[PDB]
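Chemist: The structure under discussion is supplied below as structure tokens; questions concerning it will follow.
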Amino acid sequence: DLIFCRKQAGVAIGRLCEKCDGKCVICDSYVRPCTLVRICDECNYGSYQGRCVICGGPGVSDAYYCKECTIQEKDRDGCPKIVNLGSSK
Amino acid sequence: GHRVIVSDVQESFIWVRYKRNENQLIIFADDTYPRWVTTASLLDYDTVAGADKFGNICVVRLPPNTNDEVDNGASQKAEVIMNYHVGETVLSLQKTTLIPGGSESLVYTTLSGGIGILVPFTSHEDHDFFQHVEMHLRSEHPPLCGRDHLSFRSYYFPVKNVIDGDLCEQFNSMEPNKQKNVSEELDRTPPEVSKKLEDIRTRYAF
Amino acid sequence: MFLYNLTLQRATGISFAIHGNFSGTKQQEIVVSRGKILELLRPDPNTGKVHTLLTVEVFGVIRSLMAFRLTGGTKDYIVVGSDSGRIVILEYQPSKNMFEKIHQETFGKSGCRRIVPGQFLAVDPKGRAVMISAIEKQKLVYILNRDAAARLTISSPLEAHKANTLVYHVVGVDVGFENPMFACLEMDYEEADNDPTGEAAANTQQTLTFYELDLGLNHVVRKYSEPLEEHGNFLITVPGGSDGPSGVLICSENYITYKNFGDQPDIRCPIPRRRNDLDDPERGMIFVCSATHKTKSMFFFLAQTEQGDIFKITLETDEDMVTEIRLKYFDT
Amino acid sequence: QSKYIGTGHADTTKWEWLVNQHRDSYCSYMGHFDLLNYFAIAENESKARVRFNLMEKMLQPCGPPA
Amino acid sequence: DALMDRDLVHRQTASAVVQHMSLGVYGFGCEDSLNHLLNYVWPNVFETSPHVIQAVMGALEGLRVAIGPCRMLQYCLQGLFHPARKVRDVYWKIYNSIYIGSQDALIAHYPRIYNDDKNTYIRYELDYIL
Amino acid sequence: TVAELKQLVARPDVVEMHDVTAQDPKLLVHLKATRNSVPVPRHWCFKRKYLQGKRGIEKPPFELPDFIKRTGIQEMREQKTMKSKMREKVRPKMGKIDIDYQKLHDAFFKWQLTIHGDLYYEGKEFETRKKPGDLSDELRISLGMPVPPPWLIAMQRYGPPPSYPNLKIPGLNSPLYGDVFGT
Amino acid sequence: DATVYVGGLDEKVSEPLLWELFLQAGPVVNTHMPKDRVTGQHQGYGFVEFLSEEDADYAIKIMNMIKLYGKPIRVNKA
Amino acid sequence: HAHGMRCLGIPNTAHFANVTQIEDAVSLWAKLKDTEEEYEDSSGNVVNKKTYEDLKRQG
RNA sequence: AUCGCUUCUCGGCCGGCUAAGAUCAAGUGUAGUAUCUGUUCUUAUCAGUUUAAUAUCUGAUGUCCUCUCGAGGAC
Ligand SMILES: [Zn+2]
Ligand SMILES: [Zn+2]
Ligand SMILES: [Zn+2]
């Protein structure tokens, strides 16, 4: 019902809302923000400008990856903007 | 003059002592890893150094408890005490003292045309200091391609007990704010740091 | 036990060389690549003594290297094809006597891979879009445009993905102020895997395909395909538009072929052999690499065999239609 | 996983697994300047001709399937 | 004591500990004891409980990066072709997890596999000797 | 045939009952015997789901490493009425442990398994590592011999045991230090 | 012969030093050393089932050399 | 089982802990189960130790 | 000395009255797992599916003729 879109990673910076603000996306954790999130403008566009990567609210900050997902190199896969398995809006 | 070190093309080192009276060839130990071996060298009686066709340098030491006379695929083995990826294939390994009045050291050429050395630490102080060097340097001065240093030296095998000198020397090329601020994170001064890395090079080599 | 490592003699082996103007000077600085090392040399117009302005170690395996320029631009950047999943655009600051990291982009995983780009590297003569490619399955494109301040900004990637396709070489193509073209040597093994007989091992020719980037549609579509008669190892840009015809040279076993589109028919010439050779006749020949000599007056090419034989490659054209090709023995 | 080439599964055959590790070895050879140079030294050819023979052996290796 | 199972949650949580430890210690030369712990980790590979299987997955991934692939693969070889379907399902899942990352460094560690009639399974490049 | 398949391997012992049903035995024969690789765990074909609590009910709860034992925290940790608990909130007392920060800056620095060839499986604890030639301390005490165990004097006369044929015990065909008098 | 009867023992002995004790000779496959419930203590006599009979006849020959708590141990066929 | 094996001449070890039929383990057990002492004429580099000792007794 | 009775002595098992004095704490949902209890296959044989092998699932009870499942005859 909820899974990654995994379109090619662009240069656009990730945007998280109030709620999701502190979370590293994949590890679900708050620890050691280090690197930065990138998603395609196909996932981030228009009404998605400054949109949350998750809930669909306005982004108040930018997501940072953990060090855990860093060494395991998961941050380099397709754009980790969750799509519900209906549309994205 | 006592034992004999076999180097497999694939399964690496086989410790073989020749019993003189029985004339038998005796395999009493082997490696815990497969490694494609170019050539070997003896740091001492109980240690062996070896290079990979892929351009790795390993050092494997016997346990002091080894059984010198004996009779899955082995009985007792030897722990691997060092793994370092040069990134360049090494066709010879020779231990020697480079300069007169200098400290004994280890020598490796490579196929790329480079010649370099490995050196032991005589103190834990320079040890831990160079450790912090490598640490704050890495994140504060990443490698140029964006490739990570640690992985690149851990490339085939994870790094064990090696400090990379060529990263430590880049302290010179950083901006004065990098040089200084990092020296503060090191609680030293750029002259202190710089000369202290000149120490090892000077004392051991040119 | 612990070991501190020192280099003493840095490797003299040179894998790649690229010549561009990196200081904004009329002189040409030569950026060469030692095995793990990035290196910058300055030859002298008069004495020719080669000055080494910079030597730096990147702590990563260099894969391919290319230099480029913004259109009509004054200066030249560097593109570093690397073993990581990151392409990086570099600029050498003449003052600071060291490189700066201009752009860092992460397209995928780490280390030399089968499917991960960085292997082959090509770029447009006008420097609009740089194309990066792996050996198989992934060919990506980054579009470049200078900012409002005329400082270089990189776009978002694109995707050329074509399943089960081996890429021999990728070379930039010359189309002046057009939708850019790219020459990708390809081959398909999917014919070979499903053919238990082994027929597809033979009777399978490597497909030459020209991809067309399109700015307006902002994707990369397959456009041109011809089957290549015999397998060539690499391709060569032929400057088009104003200077010369727009096409590609193809260095193939015992042959070179100018092979181009429009109505342009292919032109083949054999690779000349030396009189009274002592080598096994069963050993053929190809070309190793080529350095194009491009002049406001004319242009030509330089080729070399295994045996070290450099030829000057020339084009005989009727307007934009090349009728034949002339190769004179140059030197060795 | 599927779209990531080299992905295995429970039904994976010998032939496919070994031809995989072959092709990956060859991409490593194309990758590392040195090891390539070692090959050129041992069997005398150009760097070029080496890489060319490898690129010929990419699809074939082990030969036909079963 | 914990990884040796009183009840599944012990194996799970302890395994998570092995994970975060395994990412944290990386590169500092402690791998030995992590190998020892990997022994006791290894039997837990088999189960259908989602949380313990995904836990064990994270575990063996961190252990992959810390120990290095060679040792992993040396535990994952025999399981690939084993007759049963279960063992193949799992060991192939593992072997994939080991395969995607560090695919570049695996080359050396594929063992020697003899060549049959129709196919040549020996890679002779590594046997070229100066 | 499972018979003749055993002639094609350097260590055919690796071939087992269900091995002959493998989709590719002509390989698995060559893998399973690979040099340093380790066997698959045995808990399958046992339907018991990898464990039961038979032997696991006689185990100790836990025992600390000696480095942590010398510290002295063990005695500090050890009860309370409810109103004493709400008094413990109103009263409250501080510093019950009162640890020495010198000591816990000392132990883990100043003071402070298995190799790769082993892997754990369900029931295995002690046995492999009491064998012919190897006994426990106390039973030495009941036996009362000062530093062969004396019925390996009769393992001289009557012969080597049928049960453990590979046997060697000290002084006879096995040319011994501490406890272990045979291997 | 697969089983033996063992008399004259001290309760500090248990099924474990019998396990260990007779496998010194040859492995005890099935051990039986009664625990008496009522007073919670052992009378000290044992029954041992082996792999096959040869183990146990050698066991008749060698077996009665064991001395449990300074004292004599009976082993005979059964 | 071990009595049948060992008395049959097929030694008792794991190696054989699979097959039942008497025949096949016989070929399996068949599957289970040279120095040069340099004579003075420089031709004895093919000559065995014991042979050259016999030529010691002859010499 | 014995039997019976008794006395003494020793040993072993071996929380007040009142109106009962008065009064009396529970969140939800999405997924998912574990652990208890209860109940079912003496089926014989073969063929197929299926399993690592089992297991499981799926189908029928030597043929022909005559007489009233049984008997006889020819195979
Ligand atoms: Zn997308
Ligand atoms: Zn949110
Ligand atoms: Zn994370």
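We number chain F the same way Swiss-Prot does; the residues here are 461-538, 546-579, 584-600, 604-621, 629-656, 682-689, in that order.
Placed from the backbone N, Cα and C atoms, the Cβ positions cover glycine too.
For the mutagenesis of F:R471 to K, Swiss-Prot gives this note: Does not affect methylation by PRMT9. The structure shown keeps the original residue. F:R495 to K appears in Swiss-Prot as a published mutagenesis result, with the remark: Does not affect methylation by PRMT9. According to Swiss-Prot, the experimentally introduced change F:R502 to K is described as follows: Does not affect methylation by PRMT9. Swiss-Prot gives this note for the published mutagenesis F:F506 to A: Does not affect methylation by PRMT9; when associated with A-510. According to Swiss-Prot, the mutagenesis experiment F:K507 to A carries the following note: Moderately diminished formation of omega-N monomethylarginine but greatly reduced formation of symmetrical dimethylarginine; when associated with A-509. Quoting Swiss-Prot on the mutagenesis of F:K509 to R: Moderately diminished formation of omega-N monomethylarginine but greatly reduced formation of symmetrical dimethylarginine; when associated with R-507. Abolishes formation of omega-N monomethylarginine and formation of symmetrical dimethylarginine; when associated with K-508 and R-507. What Swiss-Prot notes for the published mutagenesis of F:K509 to A is this: Moderately diminished formation of omega-N monomethylarginine but greatly reduced formation of symmetrical dimethylarginine; when associated with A-507. Quoting Swiss-Prot on the mutagenesis of F:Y510 to A: Does not affect methylation by PRMT9; when associated with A-506.
Thinking about packing and proximity, how do these listed features fit into the structure?
Modeler: The secondary structure of F:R471 (mutagenesis position), as reduced to three states from DSSP, is coil rather than helix or strand.
There are 18 other CB atoms within 10 A of the CB of F:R495 (mutagenesis position), with all protein chains counted.
All protein chains shown were included, and the count of other CB atoms within 10 Å of the CB of F:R502 (mutagenesis position) stands at 13. In the three-state DSSP assignment, the secondary structure recorded for F:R502 (mutagenesis position) is coil.
Taking a C-beta cut-off of under 8 Å and a sequence gap of six or more, F:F506 (mutagenesis position) has these contacts in its own chain: F:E593.
All chains included, 6 other C-beta atoms sit within 10 angstroms of the C-beta of F:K507 (mutagenesis position).
Secondary structure at F:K509 (mutagenesis position), as computed by DSSP, is coil.
All protein chains shown were included, and the count of other CB atoms within 10 Å of the CB of F:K509 (mutagenesis position) stands at 11.
Cβ neighbours within 10 Å of F:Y510 (mutagenesis position), excluding its own Cβ and spanning all shown chains: 18.
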Chemist: F:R495 (mutagenesis position): which of the mutagenesis positions F:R471, F:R502, F:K509 is the nearest Cα neighbour?
Modeler: F:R471
Chemist: Check the DSSP secondary structure of F:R495 (mutagenesis position), expressed as helix, strand or coil.
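Modeler: The residue in question, F:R495 (mutagenesis position), is coil (DSSP, three-state).
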Chemist: Measure from the CA atom of F:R502 (mutagenesis position) to the CA atom of F:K509 (mutagenesis position) and give the result in Å, rounded to a whole number.
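Modeler: With distance taken Cα to Cα, F:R502 (mutagenesis position) is 11 Å from F:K509 (mutagenesis position).
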Chemist: Check each residue in the chain of F:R471 (mutagenesis position) that is at least six apart in sequence and keep those whose C-beta is under 8 Å from its C-beta; list them in sequence order.
Modeler: F:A493
Chemist: Can you tell me the CA-to-CA distance separating F:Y510 (mutagenesis position) and F:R502 (mutagenesis position), as a whole number of Å?
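Modeler: Answer for this pair: 9 Å between alpha carbons.
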